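S.K.: Right, I'll just put the structure down here and ask away after.
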Amino acid sequence: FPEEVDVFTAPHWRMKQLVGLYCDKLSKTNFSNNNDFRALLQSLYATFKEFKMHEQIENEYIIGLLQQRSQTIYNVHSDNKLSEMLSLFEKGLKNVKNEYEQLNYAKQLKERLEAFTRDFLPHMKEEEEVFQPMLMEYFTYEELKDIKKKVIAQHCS
Ligand SMILES: [Fe+3]
Ligand SMILES: [Fe+3]
């Protein structure tokens, strides 16, 4: 699809970049070290807040408009359980007070992150492969242009 009407690719390039960055940070992190431990969680909190902002932009600028056009039932824009990821990081930041707890938390963190990435990648792909075509259907080219302009502006603060 022409870039000027593609509402998912550019934002997703950033989202995928972020995924790579936290996977690298995660694998390099020494969960036995308190400072290393809190820095990763801080980074993760920021990263997933950006994810949360990304999903919100889509809900407010794309999904809502699209749904008020067709009304003829769903795909829904899935949650990805971002609030639950953010809640996890918070517990690690407020509740973990020693190395035993850091290492027990780590196993759960890795589990949950892997599962998240496992839900996030198909999620983005579905937007690109299913929602985008739908947009071309229910909106004119210029209407879609206008939507993308707002979407990209929101991602560029
Ligand atoms: Fe999304
Ligand atoms: Fe997306």
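Here Swiss-Prot sets the residue numbers for chain A, with the shown residues being 4-160 in order.
If you're wondering, the header gives X-ray crystallography, 2.0 Å.
Cβ atoms are placed via backbone N, Cα and C, with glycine included.
Heads up, here are the entries from Swiss-Prot:
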MUTAGEN   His15 to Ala  Abolishes iron-binding and promotes its degradation
BINDING   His15, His57, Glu61, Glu130  Fe(3+) 1 binding site
MUTAGEN   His57 to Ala  Abolishes iron-binding and promotes its degradation
BINDING   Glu58, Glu61, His80, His126, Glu130  Fe(3+) 2 binding site
MUTAGEN   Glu61 to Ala  Abolishes iron-binding and promotes its degradation
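Tell me about the surroundings of these features in the structure.
M.R.: DSSP gives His15 (mutagenesis position) a helix state. Note: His15 (mutagenesis position) has non-local neighbours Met127, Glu130, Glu131, i.e. same-chain residues 6+ apart with C-beta under 8 A of its own C-beta.
Cβ environment of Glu61 (mutagenesis position): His80, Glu130, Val154 lie under 8 Å away, each six or more residues apart in the same chain. Reduced to three states, the DSSP call for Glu61 (mutagenesis position) is helix.
Following the DSSP three-state reduction, the secondary structure of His80 (Fe(3+) 2 binding site) is coil.
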S.K.: Using a 10 Å radius around each Cβ and counting other Cβ atoms from all shown chains, which of the binding-site residues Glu58, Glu130 yields the largest count?
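M.R.: Counting Cβ neighbours within 10 Å, the top one is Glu130.
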S.K.: Under a criterion of Cβ-Cβ distance under 8 Å and sequence separation of at least 6, what residues of the same chain contact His57 (mutagenesis position)?
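M.R.: For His57 (mutagenesis position), the qualifying residues are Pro14, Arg17, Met18, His158.
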S.K.: Can you list which of these binding-site residues (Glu58, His80, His126, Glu130) have a Cβ closer than 6 Å to ligand 2?
M.R.: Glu130
